[PDB]
There are 2 protein chains.
Amino acid sequence: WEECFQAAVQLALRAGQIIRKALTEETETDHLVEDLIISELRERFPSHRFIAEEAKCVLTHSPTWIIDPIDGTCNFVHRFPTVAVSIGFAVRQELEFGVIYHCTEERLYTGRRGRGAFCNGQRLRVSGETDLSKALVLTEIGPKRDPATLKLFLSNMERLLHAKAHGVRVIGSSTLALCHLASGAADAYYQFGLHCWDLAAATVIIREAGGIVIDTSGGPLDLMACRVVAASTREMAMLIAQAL
Amino acid sequence: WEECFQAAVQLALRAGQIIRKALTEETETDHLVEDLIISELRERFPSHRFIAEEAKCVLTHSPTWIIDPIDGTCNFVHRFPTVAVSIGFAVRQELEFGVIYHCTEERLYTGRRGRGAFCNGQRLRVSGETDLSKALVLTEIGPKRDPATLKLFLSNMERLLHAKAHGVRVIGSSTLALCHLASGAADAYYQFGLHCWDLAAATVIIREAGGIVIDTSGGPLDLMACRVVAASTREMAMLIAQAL
């Protein structure tokens, strides 16, 4: 699906341009970026479907765009330089390609079904680490600050920390957090209550890099489940969904 | 102390390229960096003292060097690109200059007392956030994990999130975390069990940047205390401090 993949690449970094020059300044950009991507993909393929924030995440069987104009909202506002656009694409209720741009570091993350995953030219591949005790695991807080998700939050980290994890990292971006996964920079990821536009693109990439992406339970991924376990190995992934 | 400062700067940079180098492969470097700096400065200023990993943080009034060849050790071995070199300087029992160089993303942070703070030649200024509820806070698990130092991490964390804090960030580099604080991309920092060589250099940069660096307890910094609270505003430092 080249013309579309190319539309994704071309837009992800034009958006990525808009956000870099925006970060220099001292919600508008979001919409700007949103309405940029979605209006052009729209009347580029007027009959395609979309799934971005602006129930649920119900993926049909038709060619669907799954978009997050700005991932790293909060980071943006504090100008924490961990900000991203993520454009995923599905066909036949399968994830086709993904394109995730690190606006700051200028790293185009791409992933096509069966054709591998690359960051800036060269190929990516996960780690294969299977021993959780030797692993660097990623996760994120969340927008919602209810005492039930926050207790949750603290519950899973203890489990992961009592699971004897090498180190934990939370960077304010699930999209980039997972791209770290895909490239080997980390060995596992988890999170509850996260929308699927933050998931779609990263998954094809993580998969194409040789990794695994499942439901938190250890079962298969469920886009509407709003959760994830992404790992370097299905072993690692299993250890993580077990703990918690 | 112009002579000295450019000594660390050139070593932070020398060490850095070596780090970036060695990172390129697929901890002997840490020794290479340790020597790389302590050696030179040793010959250069043989009358000086060294505070480094090898009582520990007993600072006199003599001209003393506080060094961490590599901050972000676990990150190194994982290839997680959050690794830093730390060379701090004190004279007459006060912090004089600090130099921190994000090896990978190639940033040389510096700060000299009276002479403000910088990164790559641009003047740094703390954020100026006093509203803890609007704060991006950074911390670190730390070294040990013995249950003692691991349920504290979760008590602190739980407390912080409990205070309706914007977000939490752990990136696996104390000095880099603390540099973000200087830059303005974060609002505060807190940690229990971090050594002075991680903290000497950063405290200088945060101070010269307009930030406040204090003891965990709200009191002033006690370098032999292996703990810190740093923040954009004394206002913030308190709201954090009175959460702990």
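Note that chain B carries Swiss-Prot numbering, so the residues on display, from first to last, are 16-41, 55-82, 88-277.
For all residues, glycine too, the Cβ spot is worked out from N, Cα and C.
Marked as substrate binding site by Swiss-Prot: B:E81, B:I103, B:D104, B:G105, B:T106, B:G205, B:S206, B:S207, B:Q224, B:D231. Here B:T106 (substrate binding site) comes close to B:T55, B:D58: these same-chain residues lie at least six apart in sequence, with C-beta atoms under 8 angstroms from its C-beta. DSSP classifies B:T106 (substrate binding site) as helix under the three-state reduction.
Feature annotation from Swiss-Prot assigns Mg(2+) 1 binding site to B:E81, B:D101, B:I103. Long-range neighbours of B:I103 (Mg(2+) 1 binding site) (same chain, six or more residues apart, CB within less than 8 Å of its CB): B:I34, B:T57, B:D58, B:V61, B:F109, B:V116, B:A117, B:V118.
What Swiss-Prot records for B:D101, B:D104, B:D231 is Mg(2+) 2 binding site, and it gives similarity to another entry as the kind of evidence. For B:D104 (mutagenesis position), the Cβ neighbour count at a 10 Å cut-off comes to 28, with all displayed protein chains included.
Looking at Swiss-Prot, the entry for mutagenesis of B:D104 to N says: Loss of activity.
In this structure, B:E81 is the one among the binding-site residues B:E81, B:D231 with the smallest number of other Cβ atoms inside 10 Å of its Cβ.
Among the binding-site residues B:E81, B:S206, B:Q224, the ones whose Cα is located within 10 Å of the Cα of B:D104 (mutagenesis position) are B:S206. Between the CA atoms of B:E81 (substrate binding site) and B:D101 (Mg(2+) 1 binding site) there is a gap of 7 Å. No coordinates are deposited for the 5 residues that fall between B:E82 and B:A88. The C-alpha atoms bordering this gap are 11 Å apart.
Distance between the Cα atoms of B:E41 and B:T55, which bracket 13 unmodelled residues, is 13 Å. Sequence-ordered, the extra residues of this chain that approach the Mg(2+) 2 site, with Cβ no more than 8 Å from the Cβ center of B:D101, B:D104, B:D231, are B:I103, B:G105, B:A117, B:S119, B:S206, B:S207, B:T208, B:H228, B:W230, B:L232, B:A234. Note on B:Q224 (substrate binding site): other Cβ atoms within 10 Å of its Cβ, all shown chains, come to 24. Other residues of the same chain near the Mg(2+) 1 site, with their Cβ within 8 Å of the Cβ centroid of B:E81, B:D101, B:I103, are B:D58, B:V61, B:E62, B:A80, B:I100, B:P102, B:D104, B:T106, B:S119, B:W230, B:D231.
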